[PDB]
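Asker: Let me begin by handing over the structure; questions about it come next.
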Amino acid sequence: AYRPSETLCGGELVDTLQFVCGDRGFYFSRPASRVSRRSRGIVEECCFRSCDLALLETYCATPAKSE
């Protein structure tokens, strides 16, 4: 189900990852990536850019302290 495309900001966009990351939790602060420099991080993108969704999908954290 979910929604179409939207934009949500700091705290509010936590809900995006909250729905796509899921049972593991997301990290927000992605480390480096494969572009030899840094990469995007939360809020500047759903708050300042757009919520590309796939983003939030990848913001999730499987190797997280399970509960």
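Following Swiss-Prot, chain A shows residues 25-91, kept in their order.
The way this entry was determined, per its header, is solution NMR.
Backbone N, Cα and C atoms are what each Cβ position is placed from, and that goes for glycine too.
What Swiss-Prot shows for this protein is this:
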MUTAGEN   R48 to E  Does not affect integrin binding. Defective integrin binding and IGF2 signaling; when associated with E-58; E-61 and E-62
MUTAGEN   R58 to E  Does not affect integrin binding. Defective integrin binding and IGF2 signaling; when associated with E-48; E-61 and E-62
MUTAGEN   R61 to E  Does not affect integrin binding. Defective integrin binding and IGF2 signaling; when associated with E-48; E-58 and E-62
MUTAGEN   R62 to E  Does not affect integrin binding. Defective integrin binding and IGF2 signaling; when associated with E-48; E-58 and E-61
MUTAGEN   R64 to E  Slight but significant increase in integrin binding
Asker: Can you grab the distance from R62 (mutagenesis position) over to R48 (mutagenesis position)? Cα atoms, rounded to a whole Å.
Answerer: 24
Asker: Quick check for the class: what is the C-alpha distance, in angstrom and rounded, between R48 (mutagenesis position) and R61 (mutagenesis position)?
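Answerer: That comes out at 27 Å between the alpha carbons.
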Asker: Tell me the Cα distance separating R58 (mutagenesis position) from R64 (mutagenesis position), rounded to the nearest angstrom.
Answerer: 12
